6 protein chains.
Amino acid sequence: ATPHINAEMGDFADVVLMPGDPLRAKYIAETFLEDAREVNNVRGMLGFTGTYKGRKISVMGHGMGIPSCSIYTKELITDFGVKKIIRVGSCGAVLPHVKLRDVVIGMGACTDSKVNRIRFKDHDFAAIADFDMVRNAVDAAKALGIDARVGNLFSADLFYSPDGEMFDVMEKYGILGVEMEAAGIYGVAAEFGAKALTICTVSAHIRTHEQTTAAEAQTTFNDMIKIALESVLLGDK
Amino acid sequence: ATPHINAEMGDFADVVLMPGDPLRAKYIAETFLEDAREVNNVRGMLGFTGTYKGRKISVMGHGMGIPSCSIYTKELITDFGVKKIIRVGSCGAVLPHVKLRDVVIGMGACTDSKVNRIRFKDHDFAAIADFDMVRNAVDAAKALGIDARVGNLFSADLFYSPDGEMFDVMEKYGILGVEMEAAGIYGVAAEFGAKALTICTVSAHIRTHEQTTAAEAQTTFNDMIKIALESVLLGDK
Amino acid sequence: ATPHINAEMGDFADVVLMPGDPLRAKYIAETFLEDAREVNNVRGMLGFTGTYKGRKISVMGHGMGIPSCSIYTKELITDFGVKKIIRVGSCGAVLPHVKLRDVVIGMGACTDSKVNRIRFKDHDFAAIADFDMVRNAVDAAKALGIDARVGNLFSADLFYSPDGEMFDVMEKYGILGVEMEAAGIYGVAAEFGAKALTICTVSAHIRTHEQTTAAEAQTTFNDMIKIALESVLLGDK
Amino acid sequence: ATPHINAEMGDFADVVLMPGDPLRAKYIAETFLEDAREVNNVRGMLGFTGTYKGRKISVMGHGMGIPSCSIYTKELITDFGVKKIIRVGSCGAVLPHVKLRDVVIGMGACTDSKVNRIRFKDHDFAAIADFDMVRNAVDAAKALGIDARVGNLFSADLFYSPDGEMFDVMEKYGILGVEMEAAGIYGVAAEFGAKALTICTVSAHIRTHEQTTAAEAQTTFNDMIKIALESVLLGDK
Amino acid sequence: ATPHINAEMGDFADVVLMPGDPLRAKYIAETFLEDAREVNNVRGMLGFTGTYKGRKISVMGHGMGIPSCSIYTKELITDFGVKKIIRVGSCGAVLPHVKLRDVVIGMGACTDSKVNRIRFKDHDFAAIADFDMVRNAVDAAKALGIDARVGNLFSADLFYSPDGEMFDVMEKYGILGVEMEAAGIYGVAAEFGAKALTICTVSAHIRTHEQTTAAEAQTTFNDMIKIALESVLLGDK
Amino acid sequence: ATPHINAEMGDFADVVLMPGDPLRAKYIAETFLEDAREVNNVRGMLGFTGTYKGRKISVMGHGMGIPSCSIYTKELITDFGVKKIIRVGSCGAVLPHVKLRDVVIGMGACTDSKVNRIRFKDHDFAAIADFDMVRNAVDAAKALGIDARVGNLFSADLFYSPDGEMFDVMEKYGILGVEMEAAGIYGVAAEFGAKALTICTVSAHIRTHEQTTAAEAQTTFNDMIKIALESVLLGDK
Ligand SMILES: Nc1ncnc2c([C@@H]3O[C@H](CO)[C@@H](O)[C@H]3O)n[nH]c12
Ligand SMILES: Nc1ncnc2c([C@@H]3O[C@H](CO)[C@@H](O)[C@H]3O)n[nH]c12
Ligand SMILES: Nc1ncnc2c([C@@H]3O[C@H](CO)[C@@H](O)[C@H]3O)n[nH]c12
Ligand SMILES: Nc1ncnc2c([C@@H]3O[C@H](CO)[C@@H](O)[C@H]3O)n[nH]c12
Ligand SMILES: Nc1ncnc2c([C@@H]3O[C@H](CO)[C@@H](O)[C@H]3O)n[nH]c12
Ligand SMILES: Nc1ncnc2c([C@@H]3O[C@H](CO)[C@@H](O)[C@H]3O)n[nH]c12
């Protein structure tokens, strides 16, 4: 057991899908995994392990924000033998050509957090996903006939940002989705020696104020899950 | 009625106690409140409203880290009429004279987060509690025969810090407890014109690695909750 | 003796009142202290030691700005056994409801100085007063029929700031008064393990230069000094 | 003509290979392009246009450092219709498993430059290559039977860095090569709306002090050129 | 009148000598100026105006630290028509070949203050003296048989710096003297379109507290004042 | 004998003039030196050594930007015994009274580069020229009947800045010319214990868009070179 996960080595697969919402983790386990078993509920942060097409897979929530997901991803990597983390999240769009439910793949993640500056002597660490995992997700999406854009996410510390003008800057620099975790997970993967990828579903448009409901995010973002799971199978080859 | 809280105005009291762990919110409601009812379960972040000695009180988890708790506190203040937030948590000590089970009140909170610099034009915002709430808590503790230390907390972005050296710095500058939320909550309170206070119990000593019993640790945790609840009654005057 | 104070251990009380204007020290000594003796004259920064209602008190100016007051407060603490510093001075207000002649107590002090970032590994140190000293001053003021406001000061490096927009930011975040010392004194207090408090009287509104008649200014100055001195007696407990 | 390029729209292909060394650009044109014509020599920064397997291609030096290459890439994008920039550079390795002449592909680029902070409101911009271009280079290398690692480069402002310890940090974070341009080119591509990729040949090992000669870098780094050119043909499909 | 100087336009010469120690102003006026009249006494910061060899000169102390001297120099320039400020003071040396009683002239001033970053959009402003004033002082010293060193001062915010390692960095980069004002005065001069120079006499080695006899210190002080005054006459040209 | 300079000790004079453009180095050697011979051609960065009025002098391009010129100047100083670097370049003016063809001497150089912060523990290093070289250049200009302005340059990382507002800031703080190298060269000189000076001719006015003739512009450029060469002869004394 670790301070935030009451489980033992072997309870998790070597690949873990991670939504921010533990209820989404529950939905994923019930809907996509066979013979799923709950392996953690410390702090209500539900985690499960089962199989997808014979392949051992885990899914567990990581909570909201870089500091929360940094705890869970670290513990999984250092104490549970986890080799790959695939965040399956939601995000808000700033670009005009992006619609609700669009799937975006974060090859990189910008951020206004200080965590990577703390790691990297106050320089610019380019928080990037593992290339093979990106390519696996792209290929899986194509086989599924699901459109997906690959590019930069922005990982915000403040969902309610006092700096509205920063969204103009994100838009200028082609940011595909604003979420709150990717850059931190990528920093953890590099620090602790594992691999990670974030895929998000657009659940809000920051300009139009169109948005999906909480229930929709919890139980209807199926495209990104299929992409994530099928991408794992590709990586195994 | 917000993306993270499925409740309506009136469902929350004008004061909310907030532990990090939603399971601990349920614990507090069951233990200390009469007629508590669940008012939120989005993302598993349980919230409850009941009464303490006839006074309407809410309790709801805030999740781990500044970004998580910043979402919930903002929404409570702007959308649910909440006037006071009291974070009730655990912290780690760095000072030799601060002991396991000491109760510490964060009149201020240092941080390595960038959120207040973003708010405050890259200058130093002193993230502080509301003075009247601090002295209500000090007085409630005194009435319960519990001494509480008042001073600075440090709100960390990284529970697993790569910078081992920062703990010596915290010790040098007299930090009473290390946690992950206070400076963010204080920043939200200032930004949105509300009042906040963080009280913590020392659950670990980053130095001594001291030991207590579960019974004693749980007693002190309950004492902290009683301090928080009684402090509200004093403020109501 | 120290580089800026020609005195020996014992020449200063364990509590020192510090105005910015060095001319105020002799005034305070003659008007409020009994049996005062001169204990410093280096650079014209006159210091005196006497008693107030039997209690040993010293008074000496600190000069304008963080670097000046940081020198005197450090030397007093490390070489003269001083345990408490009370800065007594003026501030300018940015809040429309904060009035000329209001007494404000800096529980915290924001700043645009780099001194605390230098101390605190470039993170956010919450520069705070000693809580008991704050409460003592609040209680002393109340007994004199004065309602003091407690909250954040802003300690500016530039009295003539080229950033006009910062005053609006200060206002938004509830800053009670703008002065030039508190954050520095609070930083020294934390660095060297002592206790400090800044009390200010509002002498100006930053944006509209209405002023106070000299007679009203002297009356309010005397009130502030009485609050400071009586607060010490309450602290002796 | 632009301030640093004496040519007109149409003189450059829509894809430009860019080594730092204009003499390497000359070598590339002579060795790999047919019917090459010199289209610029302002400041000795030689640029050429010819064909590779029937495909119009340009090659031009960009000079050393982010500020130098930022000028040339900008002008090409805004005034010469250039759509893709492929930097074909040299770099120094910090990882033990990396050898002289190894080819590395920079999907991302870390940096100690301030240029991206200036663009991105002092936040962390993840300076990333275009994904399709990365994938094209990976596929071309595989078809050529040439090994290539994909990951982060570090773009240094100081070839002679006074901070030797930063190399330990780069090594910890898996940096594949230290060069001086990638992060700046990626910033320009995003700012001015084009696509870019940096491929480098390891020409020095920062730990072992093994290094190739100036002449070798000028006229013998053929693997990376073949990869770059063949990757273009893949992208055209 | 201005907030810190009770005088009117014309009361000050267009050139003002400023010692840090306010007691030095009266000394300079009595010892070096003819027909001196008192022109300020606010906060005990005595100012005088007289003539030196027929030329109008004023002298007034500036207090310790950037924030203090920034107030006086700003008011003198904007409200009293002052064109040149010469700070005359002491510094501590870090270079082994810089000796006690050496005269040093700050052509530039490094700093750990944030004031110039606040002015200069967080970039590096090179805080510099007026070149002609520097050369005038060099020439005036030469005519008095004194060889002055010209180079960088370092203007510290903290006389008692917790960063001991910074003195070695200062030494490495050739800093001639450590004081507390020059960078601030130079910043004000640039902001308000005037000219400034800091001249210092070495009174200490930072690392080994050997000192100068009071008689030697007064002799060297007089030499510095004579250099300053004669430099003005050379500047009149 | 270095990766960027194929020459041996003795091939360079102890003073090197450096324009940005290697073709301009060749121009200077042909125009002003006797018996000039090429001593470097690596990366096309032409360098030459010849005599001026019997005095051995070298001239070599430094490329555009701080990172490029930092490589060449460091190597000249540490590997080729060079004692003095004189950058001879062009700059853009922001001040209305600074005119096309004015000669400006950079006694200091501001910058938006991070290189000096990296050197100087993240504080403000005032990047300055060698005082004696500045006054040699001023005197040489006077002897040629050319008035030269001495003050601050601004060394930009981005020739194409996204921050249009910085030019107003440069103007406000009195910057004489905008170029791309001086602060980097001055930082190198300080780091490695050598001496440097940047002289520029105003070739563009970022405001007026003034016009001159090519003949007149080229005359002034040659005057600047003569100032540089004659300044060396004065320093030799
Ligand atoms: N418009 C938006 N802005 C920032 N974060 C999110 C998210 C994700 O959902 C959570 C906040 O709702 C958090 O985990 C974040 O990554 N969905 N939509 C978002
Ligand atoms: N030694 C420590 N360091 C950082 N956070 C905590 C905590 C709290 O518990 C959570 C991390 O376990 C987080 O919400 C924080 O507030 N207890 N002890 C801590
Ligand atoms: N409106 C204002 N802005 C900045 N400082 C002050 C002060 C205090 O007075 C001094 C400036 O005159 C300085 O010591 C500061 O603490 N009073 N009113 C002020
Ligand atoms: N060990 C090293 N460190 C930094 N840059 C380089 C380079 C590249 O070559 C140039 C410096 O030699 C510059 O353009 C840079 O990108 N090769 N080897 C390098
Ligand atoms: N070794 C030293 N370190 C910092 N400042 C000074 C000074 C000057 O004297 C004052 C500090 O005593 C301050 O005004 C500064 O300019 N002399 N010697 C100094
Ligand atoms: N208005 C301007 N802005 C930036 N650099 C320059 C220059 C110089 O010329 C080069 C850029 O063209 C570079 O080396 C710089 O030093 N001339 N005019 C300039």
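Shown for chain A, in order and in Swiss-Prot numbering: 2-238.
According to its header, this structure was worked out by X-ray crystallography, 1.9 Å.
Here the Cβ of each residue, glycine as well, is placed from N, Cα and C on the backbone.
Every protein chain shown contributes to the tally, and the Cβ of A:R88 (phosphate binding site) ends up with 29 other Cβ atoms within 10 Å. What Swiss-Prot lists as phosphate binding site is A:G21, A:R25, A:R44, A:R88, A:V89, A:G90, A:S91.
Among the mutagenesis results in Swiss-Prot, A:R25 to A has the note: Severe loss of catalytic activity. 20-fold decrease in affinity for phosphate. The residue drawn here is the original one. For A:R25 (mutagenesis position), other Cβ atoms within 10 Å of its Cβ number 26.
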> For A:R88 (phosphate binding site), what is the secondary structure state per DSSP, taken as helix, strand or coil?
Replying inline: strand
>> Among residues A:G21, A:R25, A:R44, A:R88, A:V89, A:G90, A:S91 annotated as binding phosphate, what is the maximum Cα-Cα distance? Answer in Å.
In response: 21
>> Name the residue among the binding-site residues A:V89, A:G90 whose Cβ has the smallest number of other Cβ atoms within 10 Å.
In response: A:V89
> Just the number: how many Å between the Cα atoms of A:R25 (mutagenesis position) and A:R44 (phosphate binding site)?
Replying inline: 15
> Which binding-site residues (A:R44, A:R88, A:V89, A:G90, A:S91) come close to chain B, taking a Cβ gap under 8 Å as close?
Replying inline: A:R44
> Where does A:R25 (mutagenesis position) sit in DSSP terms: helix, strand, or coil?
Replying inline: helix
>> Near ligand 1, which of the binding-site residues show up if the criterion is a Cβ under 6 Å from one of its atoms? Options: A:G21, A:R88, A:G90, A:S91.
In response: A:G21, A:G90, A:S91
> If you skip the near sequence neighbours and keep only those at least six away, which residues in the chain come within under 8 angstroms of A:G21 (phosphate binding site), Cβ to Cβ?
Replying inline: A:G62, A:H63, A:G64, A:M65, A:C70, A:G90, A:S91, A:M181, A:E182
